[PDB]
Structures are given as structure tokens and as C-alpha cells.
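Undergrad: Okay, handing you the structure first.
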Amino acid sequence: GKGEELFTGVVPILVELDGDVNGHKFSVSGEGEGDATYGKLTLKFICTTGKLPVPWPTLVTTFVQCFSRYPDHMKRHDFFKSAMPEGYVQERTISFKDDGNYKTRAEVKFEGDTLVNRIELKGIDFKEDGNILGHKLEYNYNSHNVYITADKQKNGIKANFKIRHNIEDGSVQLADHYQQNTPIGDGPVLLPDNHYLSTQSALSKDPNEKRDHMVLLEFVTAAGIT
Amino acid sequence: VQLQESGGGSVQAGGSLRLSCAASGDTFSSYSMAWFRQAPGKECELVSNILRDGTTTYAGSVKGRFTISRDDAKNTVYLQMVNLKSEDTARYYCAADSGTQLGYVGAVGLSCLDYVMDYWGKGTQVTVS
């Protein structure tokens, strides 16, 4: 497919986010590249408005599943690449247990040779004393699966999963994710059978960076179908 | 909430079994309920859902043989299995969740817990001979 062919090599990525959480406004710019052949993402995000008012790990899922490695035998299930280059809209509600929620709308598409993720995020009903606005999450990340179901009616897909965020006191904070993806173009896309993306994420810091930022190394592999 | 499965055990191929799962407490109807199963050395499978809105889904391999249902008075969910096959041998788990549930069925990973649910039963063995 034309879409799939766009990902056979290393592709530059740009991520741009404008956020408002409980009235705390912030912006983030990210740059990196993706190599779908290996399901590999390398990305560095910088808060351009100063200090990020929420923990970096809470924004990982929001900050390009078109870079997932779909094994050859599963290639017909890759909705994300099939929608390229025109791209897709990705919307989520992320509900933090006993705390507030993020709602996100993003457009993921090519601008020239570069894969762009443009995001608007709104967070409401958070506790200033809570794990999120209080910055009580550990700077790490567990492996998680993303469960995908087709949405024939919208010519797209949906997904659900929960993220387990480790808390500094030894507990875990759950973040329930509802996700929907719909093509921007009106052309054909691949509608998958049920499957999941296995995702491992590693968070780090750039030793030469003084700004508030996050370095992300991530591997994403489609699975669940034999 | 505690979940307790019953109604499993040994059964002849071609036979039937009705699994039951009873929830404690007074908060059942708002939960989406699911049955998972895992055989030795295989990925866990979410075999059937019954969502809060009543919607049911089934893994392709059990469609037409398995029927999921719930009783919001007895706070129980059931899995009626007919024409059991050797392929159905596994430990079966009941689960309840109040988060996003869309009716996913199929493989979920090497641990049933990889598909995050609010509450889990300890499961019950079903062995088809």
C-alpha cells in the first residue's frame, strides 16, 4: 500500500501540543524520528512555556502509532499507516482514578516527508493536592498493551487500555484510556480484526538540556493474531 | 467487590457447562463483565463480554457455542458453554470493570492481567476430555 511504503525507512517526526489543565496553560514541542521496521521511536519533548504543570509520564500516550511494527502476517490490520499521508484524527479521554481527566484531539499526518502529531489537550477536575498536579509520579514507565477494535461505522478504529503510573510512595495510579481514530481523507483504509499493540517506553533526560523536557525511547509491536 | 466463579470442572467433549460468577456488594449493574480463559503455555484470551449497556461480544472460536448473560438482581454473570471441545480446556476467570470497555475479544497477552480490570475472580478450571 501507498501508506505502508511511506514507513519503510527512518521518518522525521514533529510533535506539537497546547495544553490547559485546571487552567494551567502550557505548550510542548517535540522532535525525533521513527523507524517502523523496528517499531522504534526516539523523541525529545521540550516545554516551551517553562515548567510543565503535569508530570511528563502522564503525557507519554498523548505525545504516533503509525510507527508500530506490524509483523508481515498482520500487515492487513495496520489501520494507522493505511490512512497516510492524509492522516487520521486521534481522540482520547484519559481518566485518572480518583482524580481529573484529559481530553485530547490530535491530527497525525505527513507535512512533506515529516510525520506530524498536532495535539490540543484539556484537563479538568484535577486535585492540586493529587498525584498529577502535585507531581507525585515516578519518572519511569511500565510496558502496556493497547487493545484495538474496528469501528466500521466511522471507517476507523477504537482502542482501550489502562496505564499504570508508579507513584513515589510505592502505590500505582491508574489512567483509563478511551481512544478513537478516524481517517482525515475519504479514501480507503484497512479495518483490522481485534489485536493489540505491545508498547515499551523508557524515559530519560538530555544531560545538556536546561529546559524542562523528556527524552522518550519507545518500541511498539502489533500482536495478538497468529 | 469480590468475584467468585463456580460451575467448572471436568466434562466430556460435546457436553455443556454453565459457569457462574457471583459479585459481592451492591454495585454490580454499572460494571462491564467479562470472561477470560488461559490454557497452559498460551496467551490469555478475553472470550466474551457483556457491557454495561448490555452489548455482548464473543471470540470467533466460541461464537454460536458460548452465551454470556447477567442478572442484575443476583449480581451474577454466566457463561453457558455448549458442544465443548478440547480447545476449550483452560482456567476461566470472571472480571468486572468500571473503566472503558468496548467489547474487545481475543488474545490479550501472556497474562490475563495485562488487560487491566478493576476486579478479578481467582478462576475455575475447565477440562474437556
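Chain A is numbered as in Swiss-Prot, which gives 2-64, 68-230 for the residues shown.
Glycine is no exception: its Cβ is also placed from the backbone N, Cα and C atoms.
According to Swiss-Prot, the mutagenesis experiment A:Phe64 to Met carries the annotation: In RSGFP4; increases fluorescence and shifts the major exitation peak to 489-490 nm; when associated with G-65 and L-69. In Swiss-Prot, the entry for mutagenesis A:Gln69 to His states: In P4; leads to no detectable fluorescence. In mut2.2; shifts fluorescence lifetime from 3.03 to 1.94 ns; when associated with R-30 and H-145. In mut3.3; shifts fluorescence lifetime from 3.03 to 1.88 ns; when associated with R-30; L-46 and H-145. The structure shown retains the original residue. According to Swiss-Prot, the mutagenesis experiment A:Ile128 to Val carries the following note: In EBFP2.0; shifts the excitation and emission spectra to shorter wavelengths and increases quantum yields compared to BFP; when associated with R-30; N-39; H-66; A-72; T-105; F-145; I-150; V-155; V-171; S-198; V-206 and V-224. The note that Swiss-Prot attaches to the published mutagenesis A:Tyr145 to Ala is: In Cerulean; leads to improved quantum yield, a higher extinction coefficient and is 2.5-fold brighter than ECFP; when associated with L-64; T-65; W-66; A-72; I-146; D-148; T-153 and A-163. Among the sequence features in Swiss-Prot, the mutagenesis site A:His148 to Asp is noted as follows: In Cerulean; leads to improved quantum yield, a higher extinction coefficient and is 2.5-fold brighter than ECFP; when associated with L-64; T-65; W-66; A-72; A-145; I-146; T-153 and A-163. Listed in Swiss-Prot as a mutagenesis experiment, A:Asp155 to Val is described as follows: In EBFP2.0; shifts the excitation and emission spectra to shorter wavelengths and increases quantum yields compared to BFP; when associated with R-30; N-39; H-66; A-72; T-105; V-128; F-145; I-150; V-171; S-198; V-206 and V-224. The annotation that Swiss-Prot gives for the mutagenesis experiment A:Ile167 to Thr reads: In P11; increases fluorescence at 475 nm excitation and at warmer temperatures such as 37 degrees Celsius. In Esmerald; leads to brighter fluorescence; when associated with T-65; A-72; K-149 and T-153. In VisGreen; leads to brighter fluorescence; when associated with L-64; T-65; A-72 and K-149. One entry in Swiss-Prot concerns the mutagenesis experiment A:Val193 to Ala. Its note says: In mut1.5; shifts fluorescence lifetime from 3.03 to 2.72 ns; when associated with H-145. Per Swiss-Prot, mutagenesis A:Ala206 to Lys is noted as: Abolishes the tendency to dimerize and leads to monomeric fluorescent proteins. For the mutagenesis result A:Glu222 to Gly, the note given in Swiss-Prot is Suppresses the 399 nm excitation peak, leaving only the longer wavelength peak at 475 nm.
Looking at the shown structure, can you explain where the listed features end up?
TA: Counted within 10 Å of its Cβ, the other Cβ atoms near A:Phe64 (mutagenesis position) come to 22, all protein chains included. Under the DSSP three-state reduction, A:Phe64 (mutagenesis position) is assigned to coil, being neither helix nor strand.
For the recorded site, A:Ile128 (mutagenesis position), the DSSP three-state label reads strand. For A:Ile128 (mutagenesis position), the count of additional Cβ atoms within 10 Å of its Cβ stands at 12 [all protein chains shown].
Under a cutoff of 8 A between CB atoms, and with a sequence separation of 6+ in the same chain, the neighbours of A:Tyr145 (mutagenesis position) are A:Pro58, A:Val61, A:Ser205, A:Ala206, A:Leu207.
The C-beta environment of A:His148 (mutagenesis position), restricted to residues of the same chain at least 6 apart in sequence and closer than 8 Å, consists of A:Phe165, A:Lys166, A:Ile167, A:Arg168, A:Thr203.
According to DSSP, A:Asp155 (mutagenesis position) is assigned to a strand segment. Sequence-distant contacts of A:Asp155 (mutagenesis position), defined as residues of its own chain at least six apart whose C-beta falls under 8 angstroms from its C-beta, comprise A:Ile161, A:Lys162, A:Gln184, A:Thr186.
Around A:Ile167 (mutagenesis position), a 10 Å sphere centred on its CB holds 23 further CB atoms from the protein chains shown.
The 10 Å shell around the Cβ of A:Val193 (mutagenesis position) contains 24 further Cβ atoms across the protein chains shown.
Within 10 Å of the Cβ of A:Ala206 (mutagenesis position) there are 11 other Cβ atoms, across all protein chains.
Counting every protein chain shown, the number of other Cβ atoms lying within 10 Å of the Cβ of A:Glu222 (mutagenesis position) is 21.
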Undergrad: Counting across all protein chains shown, how many other Cβ atoms sit within 10 Å of the Cβ of A:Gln69 (mutagenesis position)?
TA: 25
Undergrad: According to DSSP, folded down to helix, strand and coil, what is A:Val193 (mutagenesis position)?
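TA: Going by the DSSP assignment, A:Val193 (mutagenesis position) belongs to neither helix nor strand, so it counts as coil.
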Undergrad: To the nearest Å, how far is the Cα of A:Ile128 (mutagenesis position) from the Cα of A:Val193 (mutagenesis position)?
TA: 34
Undergrad: Could you tell me which three-state DSSP class A:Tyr145 (mutagenesis position) falls into?
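TA: Its secondary structure by DSSP: coil.
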